[PDB]
Amino acid sequence: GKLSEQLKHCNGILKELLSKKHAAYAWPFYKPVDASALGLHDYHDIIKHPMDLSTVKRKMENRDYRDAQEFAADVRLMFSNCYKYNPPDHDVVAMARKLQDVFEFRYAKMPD
Ligand SMILES: COc1cc(C(=O)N2CCC(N3CCN(C)CC3)CC2)ccc1Nc1ncc2c(n1)N(C)c1ccccc1C(=O)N2C
Ligand SMILES: COc1cc(C(=O)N2CCC(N3CCN(C)CC3)CC2)ccc1Nc1ncc2c(n1)N(C)c1ccccc1C(=O)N2C
């Protein structure tokens, strides 16, 4: 009921984050970090709980999220992992912040 409706809002946000109008800055978050492929041989020493939008999408499709808060927690974990790993002046941090602005402003419109 209310929870289904809230997760519908989450699915709409997720669709938007994956949409072409944000693709120029959303792309680092589309898939799990392949640390070896990117040469980030310290990534898994620093980041204990990787997260990315394709994993959020699979969990949404599979009904893993019991409420909107767990969905939001995973999206914020993905952004926090990016802020944890990188210097504050890094290009990817600016990209994360722009996509997080999109996320937080629409998440705040949650029906209640
Ligand atoms: C698998 O996704 C990646 C692709 C590429 C790559 O080959 N590119 C970059 C994007 C470009 N596309 C852009 C969109 N366009 C529609 C199609 C073409 C094509 C050329 C480069 C990196 C990719 N993955 C990626 N994962 C996690 C990172 C990270 N980078 N950012 C940039 C980081 C960089 C350094 C240190 C940390 C990170 C990081 O935090 N994340 C989340
Ligand atoms: C480590 O970070 C990057 C790496 C590469 C790259 O050449 N790769 C990484 C992906 C590729 N792997 C794929 C799988 N395979 C096993 C082999 C390894 C190997 C070659 C390319 C881009 C990287 N980071 C990056 N950050 C911000 C951008 C930007 N570019 N530019 C290029 C953009 C490209 C498209 C749209 C926007 C941007 C952009 O604005 N920024 C700021």
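All residue numbers given for chain A refer to Swiss-Prot; the residues shown span 344-455 in order.
Structure method, as recorded: X-ray crystallography, 2.0 Å.
Cβ from N, Cα, C; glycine included.
These features come from Swiss-Prot:
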| type | residues | note |
| --- | --- | --- |
| DOMAIN | 344-453 | domain 'Bromo 2' |
| MUTAGEN | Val376 to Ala | Abolished binding to histone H4 acetylated at 'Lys-12' (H4K12ac) |
| MUTAGEN | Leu381 to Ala | Reduced binding to histone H4 acetylated at 'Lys-12' (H4K12ac) |
| MUTAGEN | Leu383 to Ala | Reduced binding to histone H4 acetylated at 'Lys-12' (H4K12ac) |
| MUTAGEN | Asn429 to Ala | Abolished binding to histone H4 acetylated at 'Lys-12' (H4K12ac) |
Rounded distance in angstrom between the Cα atoms of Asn429 (mutagenesis position) and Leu383 (mutagenesis position): 11
Annotated mutagenesis positions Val376, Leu383, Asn429, filtered by Cβ under 6 Å to ligand 2: none
DSSP three-state assignment (helix, strand or coil) for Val376 (mutagenesis position): coil
Rounded distance in angstrom between the Cα atoms of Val376 (mutagenesis position) and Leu383 (mutagenesis position): 9
Residues in the domain 'Bromo 2' (344-453) grouped by DSSP into helix, strand and remaining coil: 78 helix, 0 strand, 32 coil
Number of other Cβ atoms within 10 Å of the Cβ of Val376 (mutagenesis position) across all protein chains: 20
